[PDB]
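The structure appears right after this line, and notes come after that.
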Amino acid sequence: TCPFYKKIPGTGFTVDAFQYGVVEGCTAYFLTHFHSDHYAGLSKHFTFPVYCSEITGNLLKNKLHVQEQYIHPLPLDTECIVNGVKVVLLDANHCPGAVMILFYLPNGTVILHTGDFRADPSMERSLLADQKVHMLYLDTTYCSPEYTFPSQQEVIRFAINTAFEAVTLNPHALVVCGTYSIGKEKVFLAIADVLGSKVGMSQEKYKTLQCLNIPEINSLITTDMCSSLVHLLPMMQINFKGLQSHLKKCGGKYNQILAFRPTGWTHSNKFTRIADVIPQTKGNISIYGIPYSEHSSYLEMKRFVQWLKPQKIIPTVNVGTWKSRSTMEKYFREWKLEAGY
Ligand code: NI
């Protein structure tokens, strides 16, 4: 049955609630972004109205074969009317096409649902600045003070520098980047850009990327693996056995693999600066875990909430244990006390 934190009170709306069958009372289904824990249940047989961004709509049509008459894409940063209720979609700084959703209830209540987001001060100058928010449905994925991580820009600098140095020293090295969903595209694209290569990948992953409006993408990606020195592979293949096998498949074109596994967080962040990160090596294979996050750090999340000053916070992540819920509620109280709302 649909959990309560996926239901918008005073409307016929749900958010990311497609794995429950027909939700009793539901007149429109919102989808924040194209990741499988959120879309699980959409297909060509779905015949309710789905509201989402343009890019998420492109992916629904092409990857899942949802029929076009049921897809209702909305422009960002624009007041739109859905079943008599004013709504606005805002950039969530998560993966391509990911949004937050502002709802303006008929009774005057204002609700923000973050979806998955990485808070940023640029958000403090969107249509959020212009009115009060009564309820916040918050992506709390890393709501504990141990979760620190660097900016995306510092992680990309590290990756570009590492790869440019390895290939300059050995022009027969192959660079590999792991992936399992959309998101984190800047990793493999920035590396390709510095080496003056295109990124080679499967036809299916190429198709996915062509759905994302990314300008000059024909210029950065390809399915001709042979002409590329940056290959994208399944995340499950980013291990010593998997990359040994891939290297054999390259026909003696390359004699060394440098691989990157972007990840959310790892405990090494508690002890280690980005500059100090080192690979796991075996034979002619090195694997770098890099802390490229598309969710808020604890301190980014705290700043956002203390800026917004909501009257009630409803967590959407880590809600399944009493100890987690308790812990998050204690931080919310502190934030409120410290900020004086
Ligand atoms: Ni996500």
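In chain A, numbers come from Swiss-Prot; the residues present are 700-1040, in order.
Cβ atoms are placed via backbone N, Cα and C, with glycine included.
Among the mutagenesis results in Swiss-Prot, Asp838 to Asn has the note: Impaired nuclear focus formation, reduced interaction with PIAS and increased sensitivity to cisplatin. The residue drawn here is the original one. Sequence-distant contacts of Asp838 (mutagenesis position), defined as residues of its own chain at least six apart whose C-beta falls under 8 angstroms from its C-beta, comprise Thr813, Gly814, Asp815, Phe816, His994, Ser995, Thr1015, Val1016.
In the structure as shown, the Cβ atom of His994 (mutagenesis position) sits within 10 Å of 22 other Cβ atoms. Secondary structure at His994 (mutagenesis position), as computed by DSSP, is coil. While the structure shown retains the original residue, Swiss-Prot records the mutagenesis experiment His994 to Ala with this note: Impaired nuclear focus formation, reduced interaction with PIAS and increased sensitivity to cisplatin.
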